[PDB]
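Notes to accompany the following structure.
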Amino acid sequence: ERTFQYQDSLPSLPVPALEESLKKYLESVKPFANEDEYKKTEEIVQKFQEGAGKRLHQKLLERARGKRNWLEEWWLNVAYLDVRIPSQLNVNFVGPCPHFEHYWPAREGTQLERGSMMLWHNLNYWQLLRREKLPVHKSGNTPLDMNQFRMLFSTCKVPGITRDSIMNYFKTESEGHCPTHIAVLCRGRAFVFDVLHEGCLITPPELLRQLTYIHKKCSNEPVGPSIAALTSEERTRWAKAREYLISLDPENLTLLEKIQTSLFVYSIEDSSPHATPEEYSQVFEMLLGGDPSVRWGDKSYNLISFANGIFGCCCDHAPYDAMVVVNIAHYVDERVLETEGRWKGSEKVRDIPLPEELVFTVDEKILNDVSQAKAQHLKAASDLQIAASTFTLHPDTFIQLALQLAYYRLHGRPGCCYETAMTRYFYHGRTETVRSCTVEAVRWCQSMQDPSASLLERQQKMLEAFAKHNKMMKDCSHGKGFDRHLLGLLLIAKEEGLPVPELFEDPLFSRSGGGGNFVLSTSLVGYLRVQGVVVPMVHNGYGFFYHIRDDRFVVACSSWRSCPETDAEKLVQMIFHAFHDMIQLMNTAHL
């Protein structure tokens, strides 16, 4: 069985029935409206269903007739590539490598040695992919889309004046040649080297030579031009700064393309984030912040190495979702556990070429841009608040409802929430929106705060909320959600010059979360001991991500300090209390 052999067998992303999607939409705005607003919205939806929407829907079905995935390209552009804000900080997702839970605890002096093995395992995964030896993901006996795995290596975003683009250089052995070099960033400088030698992959001892070489060289020397810091800028500023950098020297492009085609970018940091199984939120902060001087935000996969032997990842969210990175992170974690975090093979170091430094041609203008880039990234990131803690009926649904109750208690109102639902059953299927703030969840939250409510009442309502959410997640993951569908109708119109339908202008559309206005942006990161996070979707919102273990729940939460109402730490504390009451409500209500 080969990694991508089922791709041509995957079904097309479906287009839900119009009436079904609109009904689900109407039901979702209820928690945020009164009689009047709801009547207005219902009226708007009925007319849409009878006129314009019916026609736009027909056009959407025609699009699907010619595309195995009618949404893919649109989603990429509208959700990522067209957005102009600095993506590195505001869109890229980040997460620490969990190796400090066992064999690689925080410890100075282990950066280079551990680093050599990190590269080794990461590279063995790439070989697994290129040879299509990576196991096909399956739901029971149903194959799932594996396309995102092609975006892990040799993939990089390129800034555009109005729209960015994704360059995917990865290729399997059966397809052709794939770049075989990685890029290393150190002390505001860039280096690269081939990972193959005489047909085989270089070993840790050989990788340790390359890293030590680069590290010692830059350590006692002034920081370089830090061209990489520009990748953290506003998309248009970066595009222009990039064009300028290129005009100064036709060769500066070749250097850029070398970084772009590299299997991945490895960053060497001098910082040392406090990382222990208990407290490690500081790792998220340095990952999202850090020193842009050695980060390439446009890279789909940027492996980060800290001074105290800790590791982390920062990835462009545009080309793929977090699960691919979670998978390689876990793969490496297993390798570290099996080898006790050591290399027990040959210590021989063959005669392999030394890392070549990528020296960019710059001037006073470029240097001012770089300086500006760092300043804006550091300033923007400095306003970020991170809270990461471990807590020691589907688990996912449980946490989602717990979050609803927590937000409700902390802010006194239902928080419109966005939960990622994967749609990998379909060709190139990525995500769908699950709106956790349902009528059922709100009714349950009220009962939880109602002194006259009995235990049976609260339990019965909590269960009704579980049933609703479970059905929701199932339908969404199966292509029956409605958020992407409505987006599709909107894009059909705009793409043809037709006006924006009144439904999207309705106050309740955005109040319910539509248009990227969710105050709670969330997602399960799996059950592979890996954790990650991203900044909130809105200024007065939160980012809440988590992963599940058989004996514990791990959560990571983000909020903006500039918003006095929100507080990441307080919300986490609130949800832990929420888990408790929910548990007790089941035990106490045993009868």
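Note that chain A carries Swiss-Prot numbering, so the residues on display, from first to last, are 11-402, 414-612.
Cβ coordinates are placed from backbone N, Cα and C, and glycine is handled just like the others.
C323 (mutagenesis position) counts 24 other C-beta atoms within 10 Å of its own C-beta, drawing on all protein chains shown. In the three-state DSSP scheme, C323 (mutagenesis position) is classed as strand. The note that Swiss-Prot attaches to the published mutagenesis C323 to M is: Increases activity with octanoyl-CoA.
Per Swiss-Prot, active site, proton acceptor is recorded for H327.
In three-state terms derived from DSSP, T441 ((R)-carnitine binding site) belongs to an extended strand segment. What Swiss-Prot lists as (R)-carnitine binding site is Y439, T441, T452.
Counting every protein chain shown, the Cβ of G553 (mutagenesis position) has 25 other Cβ atoms within 10 Å. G553 (mutagenesis position) falls within neither a helix nor a strand when secondary structure is assigned with DSSP, and so counts as coil. Under its mutagenesis annotations, Swiss-Prot gives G553 to M the following note: Loss of activity with octanoyl-CoA and myristoyl-CoA.
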Between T402 and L414 the model skips 11 residues; how long is the Cα-Cα span in Å?
18
Provide, as an integer number of angstrom, the distance between the C-alpha atoms of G553 (mutagenesis position) and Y439 ((R)-carnitine binding site).
16
Starting from the (R)-carnitine site formed by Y439, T441, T452, give every other residue of that chain whose CB sits within 8 Å of the mean position of their CB atoms, in sequence order.
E440, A442, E453, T454, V455, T543, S544
If one looks at the chain holding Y439 ((R)-carnitine binding site), which residues at least 6 apart in sequence have a CB under 8 angstroms from its CB?
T454, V455, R456, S457, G534, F539, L541, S542, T543, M558
Site diameter for (R)-carnitine, Å, by largest Cα distance between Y439, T441, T452:
11
With Cβ-Cβ distance below 8 Å and at least 6 positions apart along the chain, what are the contacts of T452 ((R)-carnitine binding site)? List them in sequence order.
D331, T441, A442, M443, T444
